[PDB]
Amino acid sequence: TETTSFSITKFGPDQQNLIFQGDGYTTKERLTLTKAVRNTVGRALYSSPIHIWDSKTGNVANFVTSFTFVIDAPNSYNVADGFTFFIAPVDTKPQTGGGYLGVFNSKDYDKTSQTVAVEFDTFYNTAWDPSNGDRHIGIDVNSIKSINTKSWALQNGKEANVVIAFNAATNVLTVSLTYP
Amino acid sequence: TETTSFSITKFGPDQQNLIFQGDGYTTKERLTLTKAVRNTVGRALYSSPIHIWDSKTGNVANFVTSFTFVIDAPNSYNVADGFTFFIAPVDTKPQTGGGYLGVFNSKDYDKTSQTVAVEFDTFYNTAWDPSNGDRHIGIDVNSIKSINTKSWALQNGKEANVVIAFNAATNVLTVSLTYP
Amino acid sequence: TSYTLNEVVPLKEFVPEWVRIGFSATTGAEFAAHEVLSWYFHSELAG
Amino acid sequence: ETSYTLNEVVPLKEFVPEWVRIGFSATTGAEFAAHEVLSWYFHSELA
Ligand SMILES: CO[C@H]1O[C@H](CO)[C@@H](O)[C@H](O)[C@H]1O
Ligand SMILES: CO[C@H]1O[C@H](CO)[C@@H](O)[C@H](O)[C@H]1O
Ligand SMILES: [Ca+2]
Ligand SMILES: [Ca+2]
Ligand SMILES: [Mn+2]
Ligand SMILES: [Mn+2]
């Protein structure tokens with residue numbers, strides 16, 4: 001059996017167990033992924049690779065992760081692009097910025113991306129998003145085109161708590177986000 | 001608060017959350033650091049940096065670790081050299097082999113080392129080991145001459161389970177080796 | 001206020017045996033700061 | 001039911017860097033033995 005588990009309640013300046021990419025770094029004891037400045041991209045990864053399945057046995061793994069985050073726009077009308085929790089190959093590197101959230105490259109399903117991602121998306125990019133033009137949560141596997149969505153009303157500047165879990169027996173991935 | 005926790009109960013051949021150094025490699029669900037062979041050094045470190053104390057509050061961490069291990073030697077007389085669990089800087093690299101057990105360079109103290117190790121030593125090296133010639137468990141901080149040792153009878157070929165715990169409130173470090 | 005979503009997504013079809021988990025964020029012509037305040041994670045894989 | 005214990009006070013804060021890596025090493029010289037590890041469990045916490 002193998003487990004890996006970790007918690008970081010407070011983010012120090014030198015958070016050496018995180019790999020940072022783009023302008024992501026830690027500050028005011030938060031992990032700042034972007035600041036309110038156009039066109040940027042920030043990702044941060046946990047330094048250990050995680051064994052999520054195994055080819056000699058066929059067993060797959062369950063996982064749970066929870067985190068609290070804030071989105072900080074100036075008005076609830078001028079906000080983009082969103083934020084992501086994602087599982088990807090050991091060696092992932094930033095991908096297209098903007099509406100693709102630095103995690104995917106085409107809306108076209110790409111078997112070589114092999115990254116699934118949970119997005120908390122704030123800007124409507126007409127080519128691949130729910131037609132009602134709402135902000136939303138969604139599950140993405142290999143495309144920025146979510147396989148499934150649920151409308152979400154961003155509370156700008158409010159911390160939100162989210163848990164995401166996955167159970168290998170039923171292959172179900174569950175996403176909870178709740179503004180307190 | 002910040003925590004790092006993990007377990008590996010059966011070592012895979014593609015154990016990617018370990019960093020292998022020397023001739024340490026994973027095989028047959030076992031982690032092998034040395035085969036029964038002359039002049040080897042094998043090491044393996046967990047891939048994530050762990051935060052053991054913090055200068056910004058003076059807090060140091062509590063940790064506990066357990067492992068079971070086998071030393072398997074052609075007979076009980078000719079056995080060398082030893083095994084270690086060690087804490088060391090993020091970039092540590094094998095130091096001298098033989099009697100220095102892959103972690104230290106000298107019997108003289110050097111604060112440049114920044115390595116503390118609990119060693120289970122099977123070869124008596126007249127220059128620094130207990131003058132009785134016993135195999136011994138010991139704690140080593142920045143030197144291979146242990147700050148304290150304890151004699152131990154090696155049961156050759158048998159698993160042994162070890163628990164090493166550190167209590168930050170008292171800074172004590174405790175080691176037990178148990179054969180069944 | 002809560003929002004929940006569930007789905008079946010057989011991860012063994014999509015991701016490699018070993019992976020790295022992480023967060024991502026981006027702006028484009030419009031912007032917002034994106035910051036995480038805590039993060040807990042646990043996984044287990046039987047043998 | 002054959003045990004060995006050794007306690008010692010070691011202020012790790014004075015000898016070790018803030019961030020460290022942990023692990024095992026083993027070595028042989030002119031005499032030898034196989035040195036194998038069958039499992040490893042670790043937990044650490046910092047307030
Ligand atoms: C004869 O000395 C050699 O053999 C012993 C036993 O392996 C090692 O401790 C030592 O480093 C090596 O120099
Ligand atoms: C308008 O286009 C630009 O800005 C939007 C919103 O920030 C991004 O989603 C998009 O990818 C980027 O190209
Ligand atoms: Ca979008
Ligand atoms: Ca020795
Ligand atoms: Mn979307
Ligand atoms: Mn010794």
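Method reported for this entry: X-ray crystallography, 2.2 Å.
Any Cβ shown, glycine's included, is placed from N, Cα and C.
The Mn(2+) binding site annotation in Swiss-Prot covers A:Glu119, A:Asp121, A:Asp129, A:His136. Counting only same-chain residues at least 6 apart in sequence, those with a Cβ under 8 Å from the Cβ of A:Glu119 (Mn(2+) binding site) are A:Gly82, A:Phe83, A:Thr84, A:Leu101, A:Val103, A:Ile137, A:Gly138, A:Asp140, A:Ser146. Mapped onto three states, the DSSP output places A:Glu119 (Mn(2+) binding site) in strand.
Sequence-distant contacts (6 or more apart, same chain, Cβ under 8 Å) of A:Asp121 (Mn(2+) binding site) comprise A:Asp81, A:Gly82, A:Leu101, A:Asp129, A:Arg135, A:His136, A:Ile137, A:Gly138. Per Swiss-Prot, Ca(2+) binding site is recorded for A:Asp121, A:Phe123, A:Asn125, A:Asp129.
Record note (Swiss-Prot), natural variant A:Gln16 to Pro: In beta-2. The unchanged residue is displayed. The Cβ of A:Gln16 (variant position) has 17 other Cβ atoms within 10 Å, all protein chains considered. For the recorded site, A:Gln16 (variant position), the DSSP three-state label reads coil.
Record note (Swiss-Prot) on the natural variant A:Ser66 to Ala: In beta-2. Long-range C-beta contacts of A:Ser66 (variant position), restricted to its own chain and to partners at least six residues apart, with a cutoff below 8 Å, comprise A:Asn161, A:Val162, A:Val163, A:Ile164.
Quoted from Swiss-Prot, the note attached to the natural variant A:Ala168 to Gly states: In beta-2. Listed in sequence order, A:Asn59, A:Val60, A:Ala61, A:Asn62 are the same-chain residues six or more apart from A:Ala168 (variant position) with CB atoms under 8 A from its CB. A:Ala168 (variant position) falls outside any helix or strand according to DSSP and counts as coil.
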Since the record lists A:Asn125, A:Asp129, A:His136 as binding-site residues, which of them has the fewest other Cβ atoms within 10 Å of its Cβ?
A:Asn125
I'd like the Cβ neighbour count for A:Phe123 (Ca(2+) binding site), meaning other Cβ atoms within 10 Å of its Cβ, all protein chains included.
21
Should A:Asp129 (Mn(2+) binding site) be counted as helix, strand, or coil on the basis of DSSP?
coil
Among the recorded positions A:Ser66, A:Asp121, A:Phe123, say which ones reach under 8 Å of chain C by Cβ distance, listed as they appear in sequence.
A:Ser66, A:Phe123
Hey, which of our recorded positions A:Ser66, A:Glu119, A:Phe123, A:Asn125, A:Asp129, A:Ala168 end up with a Cβ under 8 Å from chain B?
none
Between the Cα atoms of A:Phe123 (Ca(2+) binding site) and A:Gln16 (variant position), what distance do you get, rounded to the nearest Å?
32
Suppose we screen the recorded positions A:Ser66, A:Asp121, A:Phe123, A:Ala168 by Cβ distance to ligand 5 with a cut-off under 6 Å; which survive, in sequence order?
A:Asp121
Just to verify a number: CA distance, A:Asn125 (Ca(2+) binding site) to A:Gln16 (variant position), in angstrom, no decimals.
35
